[PDB]
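Asks: My structure is below; once you've seen it, I'll send some questions.
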Amino acid sequence: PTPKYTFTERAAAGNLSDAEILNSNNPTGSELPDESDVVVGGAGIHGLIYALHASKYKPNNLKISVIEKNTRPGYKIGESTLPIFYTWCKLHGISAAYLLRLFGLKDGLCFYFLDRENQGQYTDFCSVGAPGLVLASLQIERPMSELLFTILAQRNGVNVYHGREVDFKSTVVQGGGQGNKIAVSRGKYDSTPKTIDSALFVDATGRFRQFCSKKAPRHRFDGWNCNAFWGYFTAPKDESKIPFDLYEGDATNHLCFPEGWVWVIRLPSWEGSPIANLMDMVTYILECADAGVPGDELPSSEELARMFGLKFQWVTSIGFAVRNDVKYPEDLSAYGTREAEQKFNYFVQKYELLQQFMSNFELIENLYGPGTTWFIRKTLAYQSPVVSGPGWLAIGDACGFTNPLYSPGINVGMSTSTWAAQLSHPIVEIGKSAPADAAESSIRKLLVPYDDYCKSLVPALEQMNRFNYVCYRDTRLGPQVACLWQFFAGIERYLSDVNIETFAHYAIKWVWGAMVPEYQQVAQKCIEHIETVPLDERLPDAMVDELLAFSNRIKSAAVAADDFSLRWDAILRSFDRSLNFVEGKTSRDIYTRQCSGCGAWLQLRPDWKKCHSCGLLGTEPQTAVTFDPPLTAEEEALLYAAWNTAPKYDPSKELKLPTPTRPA
Ligand SMILES: Cc1cc2nc3c(=O)[nH]c(=O)nc-3n(C[C@H](O)[C@H](O)[C@H](O)COP(=O)(O)OP(=O)(O)OC[C@H]3O[C@@H](n4cnc5c(N)ncnc54)[C@H](O)[C@@H]3O)c2cc1C
Ligand SMILES: *n1c2c(c3ccc(Cl)cc31)C[C@@]13CN4CCC[C@]4(C[C@H]1C2(C)C)C(=O)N3
Ligand SMILES: CC1(C)c2[nH]c3cc(Cl)ccc3c2C[C@@]23CN4CCC[C@]4(C[C@@H]12)C(=O)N3
Ligand SMILES: [Cl-]
Ligand SMILES: [Zn+2]
């Protein structure tokens, strides 16, 4: 495809604002419709996942308008995504060769556990992702992901309006047919608001809970909560001076310690680029995806920046997520002038490994505009007690949220977004096909499982978060209990069978494995023990011994009961095939390499000879995926064949679950 500069030129010819050039790409028009079937409040990632999945699940059935207050896709924390997310993107027609032009490659979840009382001592837990010919995971800049999904939505019959705000004071939401009158303005100052007559309202306003807060107070869990403070840093090409052995920048790296943990996410940033130019680059990428342009014939990230007049740079997202029962010194003025900066730099110098780590990175000033050098957010975890009612439902963060750890926010949260999307078709048709009272009762009954799923989802994720946190207080419990159990319970078994039709059903059965009985059994034993030890104390060695022996005993039976075949010793560096811990083991599969030219991490596959980020040609390490233990040529071919194309929908086949097989 020849690149087109439609939006860049349209913006220039009409002198269009950011919101006007975006809204000009809508199928219905740049102005709001008088009427819609569904109105979505918020074009965060979940508002857009919802609209995309509803449209893809059953096209040409629902008119959908998404309303977003930001004038262009805005900054969001929440950058790490998981195989179920990539699978969703691929099912929606965008595979890795195209996504990697926009987003950073992710390979593995890797953990380093710092001993607090023995400074400098650490252990690790290392995992890999998948071969390039199997799948990829992604580190996403959220202004870019929300732009991508906005453009994809507009190309699939969804209208998205930026720079427009739902007025939750004058909006009317009720049962009936199209009983909703959604008031939409440009802000508080706007005396000429519009009304969209509609049947269903979707609260996708995230943690702001702008609608469902009206129906129930925000719920907090017992015990400590967490705070986060973070910033953005350079991304070094030469990672060899990082103080952790066998470190790789394309993992989501976790630096873990008694008070909490640090995330480290390497990703490209398009900040500084005009929005119209970005629309043209994204549109070009989608045209290339439609045409099936091979990876080596697709322009690299840096070439796209030159073609469309963009800014491109590599950054590292680095943040603390720590318990809110941590005691700080009263005066932290020596570490900065802002609270977020003060606590970040204070915590770094509390651990020599964190200070040695951070000394590989240079702070970026105001990457996302003025005041964005440092971020802080306090009291992270919450739940919405009510997530649906006559005329409305809620998705994503608007239902609740726990913690950045293991990235449930996007990857588990999309279970609500995609299930709500599927349910939206019968919800709207019920209201169009039955009188008001029966329609409302039928819709309420239909959403009882959605309500019940959401009600139990956040507490299970909250227990999952506490399980990992308490084990991060010890360098043996962290990797050998918490990490092990999250990987065994939560690995996405039979993901290669998922399609658009089964996606929501599969996703709601995943829950990162946090509903698995043996997982909850081990989690409750550790939490019950460790929460009795004050945070400023070291865990007694006998407590660690006992919890480790308990976890391993439950593990061996649960692993023996699982019928899913998996080269566990290839995926986890520290474990054998039967998921037993091996003290000195270093063997694992190798799926990625760093470009010697630009430092970007690349997937190894024989048809990708050139770096997807800068275009530099590599010399024969692409077929050099290392399988350890080895695979035959036939076994390797069989692996890639299973992940080529998702199977067609078969209404007779029963869904195979991601969780371990139950015992007899
Ligand atoms: C420190 C931290 C780290 C995290 N790390 C990760 C991670 O690594 N991986 C991961 O998967 N998750 C992570 N999360 C969770 C993740 O950030 C969220 O789950 C995710 O951004 C939720 O998306 P959403 O679409 O529900 O809401 P948001 O993305 O917050 O979007 C809500 C939207 O609603 C709009 N809006 C609000 N009011 C109105 C109105 N009246 N009218 C119109 N629009 C409105 C806002 O402008 C906003 O765009 C993290 C969270 C935190 C706090
Ligand atoms: N259970 C079923 C279905 C479904 C959808 C979403 C959730 Cl959260 C739970 C859930 C829809 C099914 C799937 N099966 C395929 C073969 C037979 C059925 C039975 C249904 C059940 C009840 C398992 C089917 O036709 N639809
Ligand atoms: C199941 C997947 C998505 C997975 N899910 C994880 C979760 C955690 Cl927490 C850690 C590692 C993984 C992996 C690595 C896997 C293991 N599978 C072997 C055959 C195909 C596949 C798919 C992939 C593979 O190549 N790599
Ligand atoms: Cl993650
Ligand atoms: Zn390169």
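Heads up, chain A uses Swiss-Prot numbers, so what you see runs 3-666.
According to its header, the structure was obtained by X-ray crystallography, 2.0 Å.
A Cβ is built for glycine as well, from the same backbone N, Cα and C atoms used for every other residue.
For reference, Swiss-Prot lists these features for the protein:
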BINDING   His48, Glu70, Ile79, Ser82, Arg144, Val168, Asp399, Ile412  FAD binding site
ACT_SITE  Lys108  active site
MUTAGEN   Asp109 to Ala  Leads to very low malA catalytic activity
MUTAGEN   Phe489 to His  Decreases malA catalytic activity
MUTAGEN   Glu494 to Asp  Decreases but maintains slight catalytic activity
MUTAGEN   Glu494 to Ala or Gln  Abolishes malA catalytic activity
BINDING   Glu494  substrate binding site
BINDING   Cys597, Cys600, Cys613, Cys616  Zn(2+) binding site
MUTAGEN   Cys613 to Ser  Leads to an insoluble protein; when associated with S-616
MUTAGEN   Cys616 to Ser  Leads to an insoluble protein; when associated with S-613
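Could you place the listed features in the three-dimensional structure?
Replies: Around the Cβ of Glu70 (FAD binding site), a 10 Å sphere holds 29 further Cβ atoms from the protein chains shown.
In this view, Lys108 (active site) is surrounded by 27 other Cβ atoms within 10 Å of its Cβ, with every protein chain counted.
The Cβ of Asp109 (mutagenesis position) lies under 8 Å from the Cβ of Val130, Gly131, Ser139, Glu250, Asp252, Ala253, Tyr593, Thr594, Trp603, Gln605, each of these being in the same chain and 6 or more residues away along the sequence.
According to DSSP, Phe489 (mutagenesis position) sits within a helical segment. Residue environment of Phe489 (mutagenesis position) contains 19 other Cβ atoms, counted within 10 Å of its Cβ in all protein chains.
Following the DSSP three-state reduction, the secondary structure of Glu494 (mutagenesis position) is coil.
The Cβ of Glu494 (mutagenesis position) lies under 8 Å from the Cβ of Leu84, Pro85, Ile86, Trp512, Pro660, each of which sits 6+ residues away along the same chain.
Shown in sequence order, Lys239, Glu304, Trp316, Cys613, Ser615, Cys616, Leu618 are the residues of the chain, 6+ apart in sequence, with a C-beta less than 8 angstroms from the C-beta of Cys600 (Zn(2+) binding site).
Every protein chain considered, the tally of other Cβ atoms within 10 Å of the Cβ of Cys613 (mutagenesis position) stands at 23. Taken residue by residue with DSSP, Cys613 (mutagenesis position) is part of neither helix nor strand, so it is coil.
The Cβ neighbour count for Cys616 (mutagenesis position), using a 10 Å radius over every protein chain in view, is 16.
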Asks: By CA distance, which of the recorded positions (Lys108, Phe489, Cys597) lies nearest to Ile412 (FAD binding site)?
Replies: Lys108
Asks: Taking DSSP three-state, what's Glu70 (FAD binding site) in: helix, strand or coil?
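Replies: In three-state terms, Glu70 (FAD binding site) counts as coil.
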Asks: Going by a 10 angstroms cut-off between Cβ atoms, which of the binding-site residues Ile79, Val168, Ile412, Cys597 has the sparsest surroundings?
Replies: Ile79
Asks: About how far apart, in whole Å, are the alpha carbons (Cα) of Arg144 (FAD binding site) and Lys108 (active site)?
Replies: 15
Asks: Of all the binding-site residues given, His48, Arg144, which residue's CB has the most CB neighbours within 10 A?
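Replies: Its Cβ has the most other Cβ atoms within 10 Å: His48.
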Asks: Any idea what the Cα distance is from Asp399 (FAD binding site) over to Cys597 (Zn(2+) binding site), rounded to a whole Å?
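Replies: Distance (Cα to Cα, whole Å): 36 Å.
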Asks: Look up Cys600 (Zn(2+) binding site) in the DSSP assignment and reduce it to helix, strand or coil.
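Replies: Where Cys600 (Zn(2+) binding site) sits, the three-state DSSP reduction gives coil.
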Asks: Can you give me the Cα-Cα distance between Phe489 (mutagenesis position) and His48 (FAD binding site) in Å, rounded to a whole number?
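Replies: Per the Cα atoms, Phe489 (mutagenesis position) and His48 (FAD binding site) stand 25 Å apart.
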